[PDB]
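Engineer: Once you've had a glance at the structure underneath, I'll fire off some questions.
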Amino acid sequence: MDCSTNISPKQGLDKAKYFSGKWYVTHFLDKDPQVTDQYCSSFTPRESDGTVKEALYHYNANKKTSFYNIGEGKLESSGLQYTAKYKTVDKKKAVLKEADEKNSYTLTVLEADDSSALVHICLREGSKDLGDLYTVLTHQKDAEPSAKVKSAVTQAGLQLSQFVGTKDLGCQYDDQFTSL
Ligand code: HEM
């Protein structure tokens with residue numbers, strides 16, 4: 001199961017609405033049924049003159065393990081979209097492993113407003129794709145997304161009823177790490 005070839009960013013989106021503060025994933029849809037562990041995620045993306053750099057956190061809800069990353073790449077000219085390389089870091093943002101240039105993720109913004117966003121992520125590890133991942137984002141953990149963002153979900157051809165909500169998973173976040 002490859003990522004979809006029919007994902008594009010919403011035109012007209014204000015990048016300022018996306019590159020703000022920290023995001024928490026409130027809801028996710030992973031199209032590959034083979035993927036079984038559920039994660040919580042939070043991240044803080046920043047942009048300067050077309051370069052994106054972001055600090056990312058995952059917590060595996062089933063195992064109570066976590067990992068940290070720093071991603072970096074360039075904004076596409078065509079819309080709010082980037083393909084990032086990523087390194088592995090500790091909680092103090094020291095590098096553990098430099099980026100493997102055979103791996104990347106492509107993040108496409110589908111909607112963003114002051115409180116909420118919807119993004120699509122295609123993670124690739126060499127040959128292999130992870131399958132489509134859709135994440136509904138809010139700035140406050142366990143808040144509901146806006147009506148505008150919920151509309152974006154339907155308009156992406158999805159149903160919110162199918163998403164996993166993270167607020168009931170027993171997440172632990174490292175809010176020190178995502179506060180820049
Ligand atoms: C709750 C939402 C999310 C879930 C369920 C999820 C799920 C996963 C899973 C299952 C893996 C491991 C893949 C493997 O074992 O190789 C993974 C890794 C990864 N994810 Fe997430 N993810 C989420 C959000 C995101 C976000 C928002 C980003 C980027 C902004 C992202 C970027 C990455 C990266 C960079 C890796 C590392 C791949 C590696 O270690 O080489 N994820 N994610």
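The chain as shown is numbered from 1 upward.
Method of determination (from the header): X-ray crystallography, 1.4 Å.
Each Cβ is built from the backbone N, Cα and C atoms, and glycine gets one as well.
Got these off Swiss-Prot a minute ago, pasting:
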- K22 to A (Swiss-Prot position 44): Slightly reduces anticoagulant activity (MUTAGEN)
- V25 to E (Swiss-Prot position 47): Reverses orientation of heme cofactor (MUTAGEN)
- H58: heme binding site (BINDING)
- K93 to A (Swiss-Prot position 115): Reduces anticoagulant activity (MUTAGEN)
- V95 to A (Swiss-Prot position 117): Reduces anticoagulant activity (MUTAGEN)
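Tell me about the surroundings of these features in the structure.
Structural biologist: Under DSSP, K22 (mutagenesis position) is assigned to coil, being neither helix nor strand in the three-state scheme.
Cβ neighbours of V25 (mutagenesis position) (same chain, under 8 Å, six or more residues apart in sequence): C40, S41, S42, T135, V136, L137, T166.
Taking Cβ-Cβ distances under 8 Å and a sequence separation of 6 or more, the neighbours of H58 (heme binding site) in its chain are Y39, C40, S41, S66, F67, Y68, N69.
Neighbour density for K93 (mutagenesis position): within 10 A of its CB lie 12 other CB atoms from the protein chains shown.
In sequence order, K87, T88, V89 are the residues of the chain that are 6 or more apart from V95 (mutagenesis position) and have a CB within less than 8 Å of its CB.
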Engineer: Taking ligand 1 as the reference and 6 angstroms as the Cβ limit (strictly under), which mutagenesis positions among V25, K93, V95 are close?
Structural biologist: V25
